[PDB]
Every structure is written in C-alpha cells, then in structure tokens.
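Take a look at the structure set out below.
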Amino acid sequence: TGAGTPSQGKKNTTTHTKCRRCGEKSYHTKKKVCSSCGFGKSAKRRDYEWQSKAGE
Amino acid sequence: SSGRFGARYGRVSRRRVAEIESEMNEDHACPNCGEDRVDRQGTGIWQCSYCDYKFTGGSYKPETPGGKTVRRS
Amino acid sequence: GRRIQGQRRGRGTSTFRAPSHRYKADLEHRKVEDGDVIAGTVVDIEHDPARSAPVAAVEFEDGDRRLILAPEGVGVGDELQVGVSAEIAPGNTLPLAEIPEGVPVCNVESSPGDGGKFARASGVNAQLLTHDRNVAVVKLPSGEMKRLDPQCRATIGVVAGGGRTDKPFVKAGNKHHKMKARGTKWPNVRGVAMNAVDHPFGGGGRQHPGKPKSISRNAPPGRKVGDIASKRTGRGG
RNA sequence: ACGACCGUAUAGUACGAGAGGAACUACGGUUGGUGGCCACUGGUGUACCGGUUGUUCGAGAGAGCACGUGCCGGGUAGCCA
RNA sequence: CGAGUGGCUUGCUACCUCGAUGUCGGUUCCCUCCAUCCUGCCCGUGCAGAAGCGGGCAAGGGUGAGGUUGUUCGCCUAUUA
RNA sequence: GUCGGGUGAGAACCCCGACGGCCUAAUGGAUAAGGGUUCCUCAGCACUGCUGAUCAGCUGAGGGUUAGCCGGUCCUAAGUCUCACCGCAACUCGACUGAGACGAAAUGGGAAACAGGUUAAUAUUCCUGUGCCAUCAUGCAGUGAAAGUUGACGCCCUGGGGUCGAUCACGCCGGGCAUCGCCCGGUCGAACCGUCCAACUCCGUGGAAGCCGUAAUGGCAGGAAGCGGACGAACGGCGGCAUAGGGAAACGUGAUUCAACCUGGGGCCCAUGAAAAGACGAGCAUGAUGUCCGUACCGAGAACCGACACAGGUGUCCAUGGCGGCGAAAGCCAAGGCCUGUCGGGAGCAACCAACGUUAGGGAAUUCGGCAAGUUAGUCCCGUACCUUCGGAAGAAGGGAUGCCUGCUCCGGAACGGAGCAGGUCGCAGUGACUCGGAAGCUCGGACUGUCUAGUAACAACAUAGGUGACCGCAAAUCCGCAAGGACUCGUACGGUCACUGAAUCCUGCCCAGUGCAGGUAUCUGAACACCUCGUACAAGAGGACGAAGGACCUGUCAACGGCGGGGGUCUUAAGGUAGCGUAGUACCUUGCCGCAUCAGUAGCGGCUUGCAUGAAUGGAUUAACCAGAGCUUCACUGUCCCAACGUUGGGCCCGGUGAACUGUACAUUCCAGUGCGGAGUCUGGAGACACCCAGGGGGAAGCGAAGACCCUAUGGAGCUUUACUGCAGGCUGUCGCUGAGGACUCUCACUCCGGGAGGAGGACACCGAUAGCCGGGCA
RNA sequence: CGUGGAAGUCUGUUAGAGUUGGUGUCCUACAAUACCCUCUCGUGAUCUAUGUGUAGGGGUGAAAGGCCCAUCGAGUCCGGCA
Ligand SMILES: COC(=O)C[C@](O)(CCCC(C)(C)O)C(=O)O[C@@H]1C(OC)=C[C@]23CCCN2CCc2cc4c(cc2[C@H]13)OCO4
Ligand SMILES: [Cl-]
Ligand SMILES: [Cl-]
Ligand SMILES: [Cl-]
Ligand SMILES: [K+]
Ligand SMILES: [Mg+2]
Ligand SMILES: [Mg+2]
Ligand SMILES: [Mg+2]
Ligand SMILES: [Mg+2]
Ligand SMILES: [Mg+2]
Ligand SMILES: [Mg+2]
Ligand SMILES: [Mg+2]
Ligand SMILES: [Mg+2]
Ligand SMILES: [Mg+2]
Ligand SMILES: [Mg+2]
Ligand SMILES: [Mg+2]
Ligand SMILES: [Mg+2]
Ligand SMILES: [Mg+2]
Ligand SMILES: [Mg+2]
Ligand SMILES: [Mg+2]
Ligand SMILES: [Mg+2]
Ligand SMILES: [Mg+2]
Ligand SMILES: [Mg+2]
Ligand SMILES: [Mg+2]
Ligand SMILES: [Mg+2]
Ligand SMILES: [Mg+2]
Ligand SMILES: [Mg+2]
Ligand SMILES: [Mg+2]
Ligand SMILES: [Mg+2]
Ligand SMILES: [Mg+2]
Ligand SMILES: [Mg+2]
Ligand SMILES: [Mg+2]
Ligand SMILES: [Mg+2]
Ligand SMILES: [Mg+2]
Ligand SMILES: [Mg+2]
Ligand SMILES: [Mg+2]
Ligand SMILES: [Mg+2]
Ligand SMILES: [Mg+2]
Ligand SMILES: [Mg+2]
Ligand code: NA
Ligand code: NA
Ligand code: NA
Ligand code: NA
Ligand code: NA
Ligand code: NA
Ligand code: NA
Ligand code: NA
Ligand code: NA
Ligand code: NA
Ligand code: NA
Ligand code: NA
Ligand code: NA
Ligand code: NA
Ligand code: NA
Ligand code: NA
Ligand code: NA
Ligand SMILES: [Sr+2]
Ligand SMILES: [Sr+2]
Ligand SMILES: [Sr+2]
Ligand SMILES: [Sr+2]
Ligand SMILES: [Sr+2]
Ligand SMILES: [Sr+2]
Ligand SMILES: [Sr+2]
Ligand SMILES: [Sr+2]
Ligand SMILES: [Sr+2]
Ligand SMILES: [Sr+2]
Ligand SMILES: [Sr+2]
Ligand SMILES: [Sr+2]
Ligand SMILES: [Sr+2]
Ligand SMILES: [Sr+2]
Ligand SMILES: [Sr+2]
Ligand SMILES: [Sr+2]
Ligand SMILES: [Sr+2]
Ligand SMILES: [Sr+2]
Ligand SMILES: [Sr+2]
Ligand SMILES: [Sr+2]
Ligand SMILES: [Sr+2]
Ligand SMILES: [Sr+2]
Ligand SMILES: [Sr+2]
Ligand SMILES: [Sr+2]
Ligand SMILES: [Sr+2]
Ligand SMILES: [Sr+2]
Ligand SMILES: [Sr+2]
Ligand SMILES: [Sr+2]
Ligand SMILES: [Sr+2]
Ligand SMILES: [Sr+2]
Ligand SMILES: [Sr+2]
Ligand SMILES: [Sr+2]
Ligand SMILES: [Sr+2]
Ligand SMILES: [Sr+2]
Ligand SMILES: [Sr+2]
Ligand SMILES: [Sr+2]
Ligand SMILES: [Sr+2]
Ligand SMILES: [Sr+2]
Ligand SMILES: [Sr+2]
Ligand SMILES: [Sr+2]
Ligand SMILES: [Sr+2]
Ligand SMILES: [Sr+2]
Ligand SMILES: [Sr+2]
C-alpha cells in the first residue's frame, strides 16, 4: 500500500473543529485543546514571539 | 498423542508433550473418595466427576514429588 | 545513537506495561489482631492470569470473600486457618516461630505483616531450618539461607501448579499467548542483529558483538548490555 | 540478381610398380540469395454448416449468453509458405 | 640486428564534456576496410598422380548450427567450399 | 445500443414505447464515518459536465427533516481532564495519591411500538387502528424488602427445540403458452395479551450387583431404568388481536430441509476470556406527565479522502432468490438497478501497436534462465518408490472409469439425500462449456507457521520453539524522571531482567598471554576534608603523616572479545586446529584431477582434496517435513526457436465537436571531406538542392527531461565508530552537613522502612544536599 | 474395525489479508505507487472497524535505519535568519 493516494482514503476522522473561545477550526475534539488559542490548555491566550520577526 | 503436530517440531518437543499429556488424561485417584475419576479443568486445577471435588495440584500431574513431601512432616 | 530497548522499558508505556486491568487479586495475608479465631471455607479454585498457577477463593467467618495463594492439595470444602494458634496443616497461615523445623513453606513475608514476598511461583517452596528467639533461618527456592524475623507469616505447603516448566512451549504461538498476559515486550530481536545506532552490539558486515560481552556494574544505562557484571562465563572450567 | 556445392558421363581413364587416382567438356540435382505467384500440398478462415455441455425463453421447434467463436468437428474465397 | 606501417590490444597524457554525450556482453539493421578463410585466375614446389605446403592478383558473393560460460575471449561437437 | 415517437429555436446522447443488452456480496436493499442542502418543485444555460444538451450533483428563487417507546441523552471500558497535594527558578510543565467529571450515535450495557395509510419532499416521528414503559397523583391491596437472581461475557466440536426462506404434494384465484399440457405469480394478516413446554436441576416412588444412555463423552446401592411430581424456553405453537389491515381475486392444507431465535452435551489453556448503571425479587384501578438534541439527501467507477464528476482508498448488516455443484465457486437467470466504468461519424478498416485465437513438420534448436505460453486438471476404483523425526513422503508415480435412456436393488423416517445393478443407445470428444495439479530426480539455504525494506530487495535476512551464559532474595536486579515520583509489579527465582545461539539427532576439542568482567591482595601507588611541620602577627603557598574505590600484583572465567602459526627432529604471542566438513554462497591458482551425463557440459552431481584464506552456540556436521528462496537433470507440453502466416477485439487513418503539454539565442534544403577547445546543419572546399503537404519507423540535432549520485576539491554538512582531542551525564568510593547518648564497640532521640493500630526492623548508618578520586562513545 | 474431530494442518479468487513473475499495460498516467494475468495466506504469532496510549535525539520497530499524515541516518511549522 502506497503512503500517497491510497492512504488518503482512510481519512474520515474529525479532529480539528470550530473553537468555543477563538472561532478558529483548531479545537482538537479528541485532545480537547485548541491549537490556535490554547483553549483547554491555558487560561491565557496562546501567543509566541516567533509568530513575528524578532525586531517586530 | 502428538499426531496433531504432524511432521513438525522434532523428537524431544513432541515426545515430552506426549508423555506429559498421557499422564494427564490418565485415570487419577480422588482425595475425597477413592475413584479413578479426576480430570483437568485448567492449569493446576483438578476435579472429580463423582463428588464434585475441585482441587489444586500440579500443572499436568495432580500430585507433584514435592507435594507428597508435605504429607510426611 | 538512539535509546536502547531497555531504556524504552522504564518509561512505562502500554507495550511494556502488564495488563493489570485483567488481573484478579493482590494475594496478601489477612490482617488478624491476636486470637486465631479467624478461619474459612474454600469456595472455588480459580486460575490466576498474573502467575499462571491456581488461586483459592476463600470465604471467612466474618464474611470476607478474598482470593488466597493456593498451595498444593487444597480443595472446595476444606477449612483453612489463619492466626498464631493455627493448625499445622497444608494451606494454613501462621508465623515462622509456630511452624516446626523441616516443614516446606510458601508465601513467606520479608518484614512481619507485609503479606508475603518470597516463594510464590508455581511449585516452589521455602524450607524452614533453624529456630531461635531472634531469628528463623529459611532456605529460599534459589538455595539462599535467608535470616528472617520469626514473626513473619507463611503458608504451609509447596505452591500449586508444580512442573509447569517441564513441558516445552513447542511453538511461538503458545509463547505469544503467555506473554500477552505478562508485562513483557516479545519477541526478542538480538542486539547483534540491529544497527549500531540502536544497540552497542549492532553494526558490522557480519553478526558478532563489538567489544566483549561482560560489562562493568558501573556502566550507564544505554551501555549495560550483554553479560552484566559476570563473575565468570561459559560452562566448562 | 545471382553466389556456391554435390552427383553422372569423361573414367577406374591420364599419372603411378602398386596403393591410389584426376581434367577439359556435357549433363542432372542441392544449397544460400533474389523477384513473383496460389493450379497443387499446407496454414488460416470469431464467412459458413454440423455435433454437443450449462442456463434462460414452459416442452417442441427455434434462439440468447458462457470475451469478444462456450467447447468440439469440417471448412469456401482471399491472404499466405 | 636493422627499417617501418597500422591505430584492433595495452600503457602514457590530461586537450574536450562533470547546469550528465546512458558503461559490458548479446541482439537486430545498414555501410565499409583488406593484412583473403572459401570461391575465380595465377607462380613456385622437397610439383608423377591424388591430396598438400608456400607465394601473387583479387573485397563480386559467402563465411553457417550447436554444448559449458553474463561473458568479449576461449574450450568443445557435428556439419562446411 | 437501435427503430419509432414526445418536447424544443435547436436533440446521437432530455423523456415515452418497443427491440437488444449490462450488474447478482453487487452496478441491488439498509446504514457508520465523512460531506452539508448536494434532497423536492419551478424557472434557466453565462459557469461547471472529457462532445451536445431542452438534462443535471450546474445557475436563481421557493419548499422540505414532526418521536414518551429509533438514536442521543444515562452507565461504566482502555483511558482523559479538573480540583487539592507535592515538584519546578517558573508555568500553559510534571509523576503519585485523593475527590469530581469526561470517555461507546454503525459495533459494549440499556424501561417501552407494532400494522396500515398519507407527501413533490418526512415518517416505528404525521394520520388511523391497536399496544407497551416509566414517573407521579388518587383509591384498593401490602407490610413484606434483602438475601438472592439478572445485567454478565473465551475458543473448538456437537445434539435437541424452531421461524423466515427454499423446495415437494394437492386445492383455490389470476396470468402466460398454444401440436403437447406445461410454465409463472398469488393464495396475506403484526406488536401485544393469554396460554403450551423441550433441555437443565431437583423431589417422591422404585430397587438394577450389570443394566440405563449418547452423534460422542458417559451414568449408577453415595441408588440405574421405569413411574409420578416440583422448577422451567423460543424473535416458536396455539387463541385473542382481526365483521383491524391489506388484496382484482383466491384470501390453502400437509410436508421436508431448516438462517434467526431458544436450550443442552463435550473438549482446550505455561492463554482463563469487562465493568458499571439498570432490572428482577416486589400486586392492581383510574388519571396526569413524558421536556431537550438528531431526523432532508449521498454513502460512492459523480454527494466521503485522494487539487478532478480520479480505473485508487473507505467500516457494518442483507451469507437462505432459482438452475448448477462440495460450495457464500464458475457459468446462466430472477427481484431490484442500469445503458453515466458517458463524445460521436466513416473506411473488409493499410503499416504499426495493445489484448487475443489458430497454425503443417520439427519440439527448447530460443534464452543468462522454458522468461512468455502451454501441458495436467473435477469424481470413483485399482495402485503407489527412496527416505523418515513413524507424523509424513502421498493426490508420489502409474492404470482404468465417467453421457443419455428403460427398469431396478441397497442405506436411511425421509429428502426434490447417498451408494450400486441389468438392458438399451449417440458423438471425434460424456469433469463434453464452466470449474479443474503437469510429473519425477539430484544439490545449496533456512528446521517448520510466521516477519520485513508503505513507493525497484519477500530472501539464505528478522522472529520462533529449543540450547546456553549473565544479574538479582524484592528496601533486589534491570529501566524512566530535573524533582515530586514511576515501569517491571494485582509480579517473587518453576520468577524476570540482560545477552548469545537458533527445531530434532550426533556433538561441541585446545588456549586466560592481550582485551573484558569478577574475586583477592603482604607490599607499592592512590584525591579532598581533618591533623602535624615550615611560611605569613593572619592568608596565599611548600612539605609530611594517614589512605577509599581504582591501578600495580595474584587468581577465576572462552556457550567473554577472540586465537588455534612459522621453523625443526622449539619461536612468536596463550595454545598450535580435535569430531567433522572441504575446489564450499568460504579455493586465488581454476574451466583443479578422475568419474557421471551430452554429439559437444567454465554448468550440475559424486569422488579426491595439500583448505590462497574450512571447523565446532563467532556453533560443526546432518537431516524427515515445509518453501512465490539459489543451481542442475529427465518425461510430458508447446509459435521460445526453425519462420513466419491468417484471423479476432480496441486503437491507429479520414470526418464533426472538444482541446492541452514538453520544448524554442538566432539562422536553418542538406551531404562528403577538411578545419576548429582534438565529437560542425551554420567555418573552408566541393557535391547536391524547385516549394508546400500526408503517413512512417526513430539515424542525427554529442535530441528532450535532472546545476553528475561516480571522481576530486572546500581549513562544507550530517549519521556512525573508537584505546582521536576535549568535555557532559551515570555508577563506584572518601569526606562535610543532616548527626544524637555511652581503631574497635554499645545505645536511642533524629532519620528510613514494615505494621490499620499497638507496635516491630534498622539507626546515627541509609536517604538527601555538597565536594573529592576512579570508571565512564551512554551522550555532546 | 468403528467412534471421536485435534491441528501456528492441507485444497480453496468464501469473506478477508498479502504481493512472486510478466522485468506485460501505464509512465505529460485513471493513479505523485494505478491496471491486468499469474502467485501466497486464509482457526490463527489471523484479519478488521471504532475508541484509546506512546512525540522528535524522542516514540514505535519479529530490525529493513523500517515507520511517526506524499516529509525520516533524526517529522513538521515558525523563529534565530538577511
Ligand atoms: C560510472 O558510470 C556512470 O556513472 C554512468 C552514468 O552515471 C550514466 C548516467 C545516465 C543518465 C542518468 C545521464 O541518463 C554517467 O553519468 O556516465 C557519464 C555520462 O552521462 C551523461 C556520459 C559519460 C560522459 C562521457 C561519455 N560517457 C558515456 C556514459 C558513461 C559510461 C561510463 C562512465 C562514464 C560515462 C559518462 O564510466 C564508465 O562507464
Ligand atoms: Cl516465559
Ligand atoms: Cl440516529
Ligand atoms: Cl447431547
Ligand atoms: K561528463
Ligand atoms: Mg500479592
Ligand atoms: Mg526457557
Ligand atoms: Mg502486551
Ligand atoms: Mg531473537
Ligand atoms: Mg541490518
Ligand atoms: Mg545496513
Ligand atoms: Mg551506539
Ligand atoms: Mg551467525
Ligand atoms: Mg555470531
Ligand atoms: Mg543521445
Ligand atoms: Mg593484396
Ligand atoms: Mg563489398
Ligand atoms: Mg427541469
Ligand atoms: Mg426518502
Ligand atoms: Mg464519472
Ligand atoms: Mg507447429
Ligand atoms: Mg544460443
Ligand atoms: Mg512460467
Ligand atoms: Mg429402506
Ligand atoms: Mg555450489
Ligand atoms: Mg524460512
Ligand atoms: Mg519495496
Ligand atoms: Mg516471500
Ligand atoms: Mg532462546
Ligand atoms: Mg530460555
Ligand atoms: Mg538466521
Ligand atoms: Mg565440483
Ligand atoms: Mg568453543
Ligand atoms: Mg553539479
Ligand atoms: Mg561517494
Ligand atoms: Mg562532520
Ligand atoms: Mg511507604
Ligand atoms: Mg561522538
Ligand atoms: Mg487503533
Ligand atoms: Na606507426
Ligand atoms: Na551492447
Ligand atoms: Na570478396
Ligand atoms: Na559459445
Ligand atoms: Na452523453
Ligand atoms: Na407466545
Ligand atoms: Na442453492
Ligand atoms: Na499458515
Ligand atoms: Na586471555
Ligand atoms: Na577460525
Ligand atoms: Na501465436
Ligand atoms: Na531520430
Ligand atoms: Na548523514
Ligand atoms: Na482412534
Ligand atoms: Na499483484
Ligand atoms: Na510463506
Ligand atoms: Na529531531
Ligand atoms: Sr481511520
Ligand atoms: Sr490540559
Ligand atoms: Sr506569550
Ligand atoms: Sr500492604
Ligand atoms: Sr505484596
Ligand atoms: Sr557489531
Ligand atoms: Sr570446555
Ligand atoms: Sr567424378
Ligand atoms: Sr581401387
Ligand atoms: Sr458471443
Ligand atoms: Sr477441457
Ligand atoms: Sr589492395
Ligand atoms: Sr583460395
Ligand atoms: Sr572487449
Ligand atoms: Sr579465458
Ligand atoms: Sr444505500
Ligand atoms: Sr445555448
Ligand atoms: Sr436530483
Ligand atoms: Sr456519559
Ligand atoms: Sr448500542
Ligand atoms: Sr435440527
Ligand atoms: Sr432517511
Ligand atoms: Sr469503490
Ligand atoms: Sr491498489
Ligand atoms: Sr431484471
Ligand atoms: Sr457527457
Ligand atoms: Sr480451426
Ligand atoms: Sr535447455
Ligand atoms: Sr541452450
Ligand atoms: Sr489418471
Ligand atoms: Sr507492509
Ligand atoms: Sr541443534
Ligand atoms: Sr585474562
Ligand atoms: Sr587436519
Ligand atoms: Sr510516430
Ligand atoms: Sr542531484
Ligand atoms: Sr490453515
Ligand atoms: Sr523483477
Ligand atoms: Sr492503459
Ligand atoms: Sr510506475
Ligand atoms: Sr501475459
Ligand atoms: Sr490455502
Ligand atoms: Sr530564516
């Protein structure tokens, strides 16, 4: 079985969904954690300094 | 009794299974009565079809050489 | 390199864990104050998935249904006694002081009241030898003379399920089934059959170990493989 | 677009003590190559005709499907060696 | 011992290509060279004949089938002008 | 697909009919996920649709999903999260322990619904009829009430009960066919309420010393059969339900085999096969309440994933439609679906190509190699070698039979089950298609089933049982974490950790010098702290004494890394190659020599064998069985070949429509020679050359595709190794702190562990913090 | 002689799993691993759906440096970074 086209057929699982906190389709319905805002992981909003260039 | 193993496994592997299963499916004397009606239920578990006596013995023998030494002292 | 198999073990992941949820009972001795007036009738003989030997279901006088480590020759209907003034019969639990010398014993405690540590596997037994006011010398299944406290409880008789090791597994499938009930990753790939990145004995154009197999005690995890602190190796000499 | 070989007559002759043994020439054929052709032999021939198994159309009759003929037997023209 | 010709072998060189000129052997199809294996015509002979040996002209045609081996090469078999 | 016809400005492909086809575990029916309006209606063709379109999953506008009893919801599973606690410099980090919550929509558990009718679209939801459950209220009953049962369970074999279906018999209703009189369809009717009960178990009677019983095991004076009885099943029978429903009508009755469902018997485990909520236990009437969420449609060669209306991928149930046959096989045909695996028209339709049929004679001559193809084939009877681990080899091999028709026999209760007999008879051919092994031998490897490089390797590699060695008594060995802590472990030496070898059988020699590990050690060496001397009004610093692990030294150990030679009738460096095997998958020489086989054999097999450079768990030898593993031989077979031909289907070619890409410095009709950075269509000299177009097979453009993976170079990168350099973890060990009382010792009060507790073990040690020495490719 | 019905047992395109050869077809594909025939396994170390766990010098690995979303001798994203 090839890792390409024939392995894409098994993809009918729902993981990332619309988030209650931020509205992005990043709420992992199995982990109960948002990959965008950090809902379910932290009270503080997920933000990092590397999301922009160092002097900006 | 190792004819289920066919032409596979070798002498020692299927000769030692034959000896151990011949002395397991054999008629054993019961500790309650005296009848030769003790059969195996599982690993170490033995039972008599006469008086419903379910007991502990060896894995394949209802009495081990070390189990008979306990009766002495 | 990459962490060796023995290092992945300690992380306690699913593959290395025992199927605890499929296990029956933690076979410990009963908690009596002092008096011996605790006895019970054997209700059933069950198979223990953790030790591949039988375990006796006993119901006590006060109404406690507990699974006990079954010795050889214990059946349904039989009465077992647990306490200081208990009868010297096979299947009874009483401290080493009260048990006579030269009698094969099993499920021996290390520190009094722990519930039993030694001589628990199929068909084995500990031999009680010397008595004193201070010490009870017990000969464990390995042949070691263990000096123990006479207040350590133990069950009379050899453990049930003797001779298990006598019959060969014959086929890999039988081993598979036994191993699926234990806390072990099976099958075993030889280190000598691996890549250098995976094991100290891995690599080469042919299969042979790198350096010698006898490793020092002071060796770190990732290097402690082969013959750990061997006093000697081989059969002859 | 022809190349080459074998055989017969020459001749058991010339030559040679003998053993052995030619040629010119005239013939017949073979092989390789070449071009063409199908009366003859052969192949094909899901044109065609027949036999026959399974199943469906109620039976019969007569048919469909079974890979582009179900299978088997015969095979015209043409195309071919 | 001396003088050469070729450019099939091998060696030497590092001129050409490293923003790639697809490596051996085989096969298939075409052209060519002559230092000619056969075939045509010749000269010599330690040329009687027969069968050969050596040499000259000559590249029209031919130079095939097989056993081991990936083999080129080579060894081997039976045919062959 | 074709002929008619319908609609329309327009029709090959939108619709109707007919004729002809395709799909049968799917191309049918119901669904999970996933999609998200794709569903229905109307209006459309700018877009999308492999051509066209009046059609549409497209465009626009409207409309559509109705529940006490179908799911969710509730329960708990592997497991997840939250809070508390503790750790961490710290946290959104982290293990344990508590408490709480979360965790199952086809497919775990679970209170209760069936039949019909209706819509363009929903339907166990709406409507009609009938029924059922839970809670609460009232009334009667009841004082029981919680023990117990259920929920609730593995794999293999099997009996009994039994429905749908299928088939057989006969009858009724309707249809079809028309030499017959056969063929098809239907002949209905639920939930629920009531009732019946086989199996199991048990009780009374009885009294077997050999009987009872089974498909099989089995049962019994500790009481068999027989007799009577208690308890007790179906989604089953029976009655109601039903002058309900449904049908144009009839609106059946018996039978066999029997999925579902019910209920038993047996066997296996170094394997032991969930839990909880809930229910039962525990009556009846009447009345009330039963909210919230899902519900359309697709579920795929066009509704999902794969950029696509993708030949890929994607779970469940229908596994009982007919013939066929062992069959959920083939082939054919129903029900149902479809002509959308969606561009057509034309040319005996050329070459060439893809799939394929048939080829005389020869028969592997082909080729690295029988690659490809072919041969064989189902079933019964006969018959069957070497070898062998006695299982097997084995369907060895080889030989014979095989249809139809008439009349029968035997087994069984019987089958529309099976096994046979006699006579008759047709063909080239009777497993007539279909389905359906080619066979034998020698050698190598791995014992076997199994595993693997998703995407060039399926193998001899990995695994395996088996063999072996190592570590550890559990406050362990081994391992994870910075820590708090954790795996192994609901475990305890018949254990489980760490390694090697790789079934069985016969065996497994010699070497401890080096390296490794381990034990010991008079003596030697061996850090810091404290101590002593010198020095400094102190300090830096120099020296001494003491001396841990470690090292030196000694010993043990090779199924520990490994080694098993040269010379002469010892030397290096410990030993000096034993059984075996041997020109090997190891042998350079080498196509070794002899033999076998062939016309011929670098092959293969046997023998020899001085072995360039075999050899004993770096396991040696050997070996039955097994194998999409490597090599060789024989029979059979054949288009692999001699040597090619003809045919079949789809392309190719012409026409309508649709309509890319690769590639492009320029010029360009070239050829032969030469020259040039030595491999020129373009320079030089000649030769040839009127332009354009069609088809072709690919000689050239050192053709197109990819800043060569080879090679070197760069004070480039990375992975990996080690007795490279330097360091970092980790282990061992001394010392200081915790830390206390009276070079060896006692104690208990810190501290640790065990114990529910009382209390017990240990104890100034251990743990932990700090520092010092040793080891230290585990890591950087 | 029968009964019994064991087995990492055999035949088998049952379902299902796998992938030996053709070095066939395709190779601006139907397809960034496809098609056809052939072939292997198919009661077990079996296959499979869903839920769940292990995370980057880390997992996972019957070991091929295999696999960890077309990405692996150290995933991916962004940042360091011009
Ligand atoms: C070592 O041999 C190779 O590496 C072969 C190849 O890798 C073939 C490449 C084929 C491609 C990929 C370019 O199609 C290659 O690049 O070859 C070069 C190559 O590739 C273009 C061509 C070369 C360059 C000089 C001519 N020669 C012809 C082929 C060749 C053959 C070789 C050779 C080199 C060449 C080079 O070593 C000996 O065998
Ligand atoms: Cl084990
Ligand atoms: Cl639902
Ligand atoms: Cl039965
Ligand atoms: K080059
Ligand atoms: Mg326990
Ligand atoms: Mg073992
Ligand atoms: Mg496990
Ligand atoms: Mg192994
Ligand atoms: Mg490897
Ligand atoms: Mg490698
Ligand atoms: Mg390493
Ligand atoms: Mg080896
Ligand atoms: Mg080895
Ligand atoms: Mg080229
Ligand atoms: Mg000349
Ligand atoms: Mg010429
Ligand atoms: Mg319309
Ligand atoms: Mg509908
Ligand atoms: Mg389509
Ligand atoms: Mg022929
Ligand atoms: Mg040849
Ligand atoms: Mg073949
Ligand atoms: Mg009869
Ligand atoms: Mg060989
Ligand atoms: Mg194998
Ligand atoms: Mg591969
Ligand atoms: Mg394979
Ligand atoms: Mg082993
Ligand atoms: Mg072992
Ligand atoms: Mg191996
Ligand atoms: Mg030889
Ligand atoms: Mg040895
Ligand atoms: Mg380059
Ligand atoms: Mg290189
Ligand atoms: Mg580097
Ligand atoms: Mg504790
Ligand atoms: Mg390094
Ligand atoms: Mg999973
Ligand atoms: Na020259
Ligand atoms: Na070539
Ligand atoms: Na010539
Ligand atoms: Na040759
Ligand atoms: Na169309
Ligand atoms: Na009933
Ligand atoms: Na049938
Ligand atoms: Na198998
Ligand atoms: Na040594
Ligand atoms: Na050696
Ligand atoms: Na052919
Ligand atoms: Na060309
Ligand atoms: Na690297
Ligand atoms: Na028998
Ligand atoms: Na395949
Ligand atoms: Na296999
Ligand atoms: Na990484
Ligand atoms: Sr999935
Ligand atoms: Sr969280
Ligand atoms: Sr931030
Ligand atoms: Sr405890
Ligand atoms: Sr315990
Ligand atoms: Sr190695
Ligand atoms: Sr020895
Ligand atoms: Sr003559
Ligand atoms: Sr003569
Ligand atoms: Sr036909
Ligand atoms: Sr046939
Ligand atoms: Sr000349
Ligand atoms: Sr000549
Ligand atoms: Sr050459
Ligand atoms: Sr040679
Ligand atoms: Sr459907
Ligand atoms: Sr238009
Ligand atoms: Sr529609
Ligand atoms: Sr819940
Ligand atoms: Sr359910
Ligand atoms: Sr039945
Ligand atoms: Sr629906
Ligand atoms: Sr599909
Ligand atoms: Sr595929
Ligand atoms: Sr039909
Ligand atoms: Sr279309
Ligand atoms: Sr014919
Ligand atoms: Sr041959
Ligand atoms: Sr040949
Ligand atoms: Sr035969
Ligand atoms: Sr795979
Ligand atoms: Sr062996
Ligand atoms: Sr040594
Ligand atoms: Sr010798
Ligand atoms: Sr062309
Ligand atoms: Sr490259
Ligand atoms: Sr099988
Ligand atoms: Sr290949
Ligand atoms: Sr194709
Ligand atoms: Sr390809
Ligand atoms: Sr083929
Ligand atoms: Sr099979
Ligand atoms: Sr950057």
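Using Swiss-Prot numbers, chain C covers 2-238, in order.
Each Cβ is built from the backbone N, Cα and C atoms, and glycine gets one as well.
The number of other CB atoms found within 10 A of the CB of C:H200 (mutagenesis position), across every protein chain shown, is 24. According to DSSP, C:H200 (mutagenesis position) is assigned to coil rather than to any helix or strand. In Swiss-Prot, a published mutagenesis experiment is listed as C:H200 to A or G, annotated No incorporation into translating E.coli polysomes; ribosomes assemble normally. Significantly reduced translational activity.
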